[PDB]
Amino acid sequence: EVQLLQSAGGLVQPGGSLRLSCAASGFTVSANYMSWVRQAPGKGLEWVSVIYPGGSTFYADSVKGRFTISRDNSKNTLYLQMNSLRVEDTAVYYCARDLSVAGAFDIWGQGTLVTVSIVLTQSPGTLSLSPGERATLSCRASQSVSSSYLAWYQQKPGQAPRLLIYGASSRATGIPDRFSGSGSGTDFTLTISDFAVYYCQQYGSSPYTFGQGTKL
Amino acid sequence: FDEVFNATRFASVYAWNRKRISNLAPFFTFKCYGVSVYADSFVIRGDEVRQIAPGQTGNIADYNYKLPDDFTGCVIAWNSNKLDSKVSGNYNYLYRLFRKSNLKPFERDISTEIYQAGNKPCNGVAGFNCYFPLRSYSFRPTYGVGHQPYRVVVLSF
Ligand SMILES: *[C@@H]1O[C@H](CO)[C@@H](O)[C@H](O)[C@H]1NC(C)=O
């Protein structure tokens, strides 16, 4: 079996610092892409880091410097160390791999929180529909990126998100047939035939971006 | 010399033509990292031209085409939306995506072997933990600036 198991936590003061550790089984962490996704309460997901095989490191502009992502080949784990944690930096941090063409954050960690002392829009909004009928969810981007980029996610309350479609047309493995998504150009539409908040993902730019999401 | 600078087609990134040689030009972008031989040529996305600067990390600069340190050659580029991109869409441009390690300066590789993201032989057939390393671009005229293809011809003295 393959899974990401994560171990951290705590409540540290603005001066202090702590370490976030994520361990992987079934694939060498020194092989495929790795990243770190941060979710704050009441807000959509946000990207924090990417490590490529070979050691090149990339960081988000908002967290440019002041962090550090290091991987340990010997222990087959992934390490993130936060230094000089500011105020209002509390959020749940996710450990997730990356494929970026074949998949978009295929497998996710259980998610742990740290506490301290191309813009997309979501047209449908808090759309509520009775069970037994089809629902249309429309996602509108800005730069009108290629059709093979956006991916859609499902996140039950307080769990690790999962991917439904990565290429905007190809469902992920272990996904029921009731999910379908289409659209090319400036709009992307996904429909069903399970209540959650559904997000829009897009790669292809240095910072990445997530949609604000909708309540089903 | 002119018969090598500009022609009717260009080679993809992972197999860059190492073409040999043995009142400004009407190309908008021009930068030299030495003084104001081998001339290479390929096509890369508009926003990713920056990585062909001498000594920078990224996706193409370290996995597909890598300049040496203390570089002794100039770099040229110019937007090529009109000739390359079409409304139908072309997909004959490839870049390597999964590679085990970096590339030594002025090193190139041509190969199609499945990347082993985990610990499984795969018998050479693509699977859950085995991926095809080369994935293609996608071009269409009505895209934002930066996604359009750029022709690059680096000069290495
Ligand atoms: C190719 O060479 C130069 C630009 O470097 C230009 O004079 C010429 O028109 C270009 N095109 C062709 C078809 O020769």
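Heads up, chain B uses Swiss-Prot numbers, so what you see runs 338-359, 370-383, 395-515.
We read in the header that electron microscopy, 3.8 Å was used to get this structure.
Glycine too: its Cβ is placed from the backbone N, Cα and C atoms.
Feature list (source: Swiss-Prot):
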{"type": "MUTAGEN", "residues": "B:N343 to Q", "note": "Reduced viral infectivity"}
{"type": "VARIANT", "residues": "B:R346 to K", "note": "In strain: Mu/B.1.621"}
{"type": "VARIANT", "residues": "B:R346 to T", "note": "In strain: Omicron/BQ.1.1, Omicron/XBB.1.5, Omicron/EG.5.1"}
{"type": "VARIANT", "residues": "B:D405 to N", "note": "In strain: Omicron/BA.2, Omicron/BA.2.12.1, Omicron/BA.2.75, Omicron/BA.4, Omicron/BA.5, Omicron/BQ.1.1, Omicron/XBB.1.5, Omicron/EG.5.1; complete loss of interaction with host integrins"}
{"type": "VARIANT", "residues": "B:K444 to T", "note": "In strain: Omicron/BQ.1.1"}
{"type": "VARIANT", "residues": "B:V445 to P", "note": "In strain: Omicron/XBB.1.5, Omicron/EG.5.1"}
{"type": "VARIANT", "residues": "B:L452 to R", "note": "In strain: Delta/B.1.617.2, Epsilon/B.1.427/B.1.429, Kappa/B.1.617.1, Lambda/C.37, 19B/501Y, Omicron/BA.4, Omicron/BA.5, Omicron/BQ.1.1; Contributes to cellular immunity evasion and increases infectivity"}
{"type": "VARIANT", "residues": "B:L452 to Q", "note": "In strain: Omicron/BA.2.12.1"}
{"type": "VARIANT", "residues": "B:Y453 to F", "note": "In strain: B.1.1.298"}
{"type": "VARIANT", "residues": "B:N460 to K", "note": "In strain: Omicron/BA.2.75, Omicron/BQ.1.1, Omicron/XBB.1.5, Omicron/EG.5.1"}
{"type": "MUTAGEN", "residues": "B:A475 to V", "note": "Increased resistance to neutralizing antibodies"}
{"type": "VARIANT", "residues": "B:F486 to P", "note": "In strain: Omicron/XBB.1.5, Omicron/EG.5.1"}
{"type": "VARIANT", "residues": "B:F490 to S", "note": "In strain: Lambda/C.37, Omicron/BQ.1.1, Omicron/XBB.1.5, Omicron/EG.5.1"}
{"type": "MUTAGEN", "residues": "B:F490 to L", "note": "Increased resistance to neutralizing antibodies and human covalescent sera neutralization"}
B:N343, B:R346, B:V445, B:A475 screened against B:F486 (variant position), Cα within 10 Å - retained recorded positions: B:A475
Cβ neighbours within the same chain of B:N460 (variant position) - under 8 Å, at least six residues apart: B:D420, B:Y421, B:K424
For B:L452 (variant position): intrachain residues, at least 6 apart, with Cβ closer than 8 Å: B:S349, B:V350, B:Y351, B:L492, B:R493, B:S494, B:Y495
Inter-residue Cα distance where the pair is B:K444 (variant position) and B:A475 (mutagenesis position), in Å: 35
Under 8 Å by Cβ from B:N343 (mutagenesis position), counting only residues of that chain that are 6 or more apart: none
Rounded Cα separation (Å) that holds between B:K444 (variant position) and B:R346 (variant position): 14
Recorded positions among B:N343, B:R346, B:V445, B:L452, B:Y453 whose Cβ lies under 8 Å from any chain A Cβ: none
Which listed residue (B:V445, B:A475) has most other Cβ within 10 Å, given these are recorded positions: B:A475
Interval of 10 unresolved-in-model residues, reported as the Cα distance (Å) from B:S359 through to B:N370: 26
Cα-to-Cα distance of termini bounding the 11-residue gap, B:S383 and B:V395, in Å: 16
